[PDB]
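Asker: Below is one structure. I have some questions about it.
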Amino acid sequence: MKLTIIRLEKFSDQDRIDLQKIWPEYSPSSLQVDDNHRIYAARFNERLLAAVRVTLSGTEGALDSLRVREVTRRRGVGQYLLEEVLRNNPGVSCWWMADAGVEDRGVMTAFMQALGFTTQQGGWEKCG
Ligand SMILES: CC(C)(COP(=O)(O)OP(=O)(O)OC[C@H]1O[C@@H](n2cnc3c(N)ncnc32)[C@H](O)[C@@H]1OP(=O)(O)O)[C@@H](O)C(=O)NCCC(=O)NCCS
């Protein structure tokens, strides 16, 4: 079982629907990425199991939003994905994770602490 993390360089209307299924509060924008704003899609067996948006502004890593499917509250997928990103993106020493006003942040921080992130003055930081 390997989580296939794909980079969303092109958005079909099929992807469009499933993305809105992951973010039911998000009105369908243009869905437009660049070499900095990089949206990665973790598809486990063809289907979206997790979605994360990382804005690599230069060599700085800004992690905004991350949603794994609700049922996947413990299946390695989340940490696997985060580690995978940090293992395939070298040089980026400053990983900054936004809180995004998430209320499941209690659970999120528990995930963060057990994975290897620290909370500093308004968000999670991982310099390394
Ligand atoms: C929270 C969430 C990431 C758990 O997803 P996941 O892919 O199962 O995460 P993992 O399986 O990698 O993490 C389980 C590990 O995280 C840590 N952890 C601690 N508390 C945890 C918790 N309450 N839930 C999940 N992981 C937790 C542990 O180290 C655990 O390791 P273990 O399985 O060996 O015990 C998933 O439910 C999710 O993404 N939901 C929220 C998406 C969302 O709405 N986010 C807002 C973006 S605005």
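Residue numbering: from 1, along the chain as shown.
If you're wondering, the header gives solution NMR.
Just so it is clear, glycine is given a Cβ too, placed from its N, Cα and C backbone atoms.
Relevant sequence annotations retrieved from Swiss-Prot are reproduced here:
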BINDING   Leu66, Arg67, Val68, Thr72, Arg73, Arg74, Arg75, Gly76, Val77, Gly78, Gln79  CoA binding site
MUTAGEN   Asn45 to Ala  Loss of affinity for PanD. Is still able to activate but not regulate the PanD protein
Asker: Between any two of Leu66, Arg67, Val68, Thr72, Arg73, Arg74, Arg75, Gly76, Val77, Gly78, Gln79, the residues recorded as binding CoA, what is the biggest Cα to Cα distance in Å?
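Answerer: Between the outermost Cα atoms of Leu66, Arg67, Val68, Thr72, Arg73, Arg74, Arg75, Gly76, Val77, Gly78, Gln79, the distance is 15 Å.
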Asker: Please check the recorded positions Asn45, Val68, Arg73, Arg75, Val77 against ligand 1 and give me the ones with CB under 6 A, sequence order.
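Answerer: Only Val68, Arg73, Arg75, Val77 qualify.
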Asker: DSSP three-state call for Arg73 (CoA binding site): helix, strand or coil?
Answerer: coil
Asker: What is the one among the binding-site residues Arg73, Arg75 whose Cβ has the most other Cβ atoms less than or equal to 10 Å away?
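Answerer: Per the Cβ count, the most surrounded site is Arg75.
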Asker: How would DSSP class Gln79 (CoA binding site) in three states?
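Answerer: In the DSSP reduction, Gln79 (CoA binding site) maps to helix.
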Asker: For the recorded positions listed here, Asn45, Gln79, which shows the highest count of neighbouring CB atoms within 10 A?
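Answerer: Answer by Cβ density within 10 Å: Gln79.
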Asker: Specify the count of other C-beta atoms within 10 Å of the C-beta of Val77 (CoA binding site).
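Answerer: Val77 (CoA binding site): 18 neighbouring Cβ atoms within 10 Å.
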Asker: Under a three-state reduction of DSSP output, how is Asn45 (mutagenesis position) classified: helix, strand, or coil?
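Answerer: It is coil.
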Asker: How many neighbouring Cβ atoms, not counting its own, are there within 10 Å of the Cβ of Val68 (CoA binding site)?
Answerer: 21
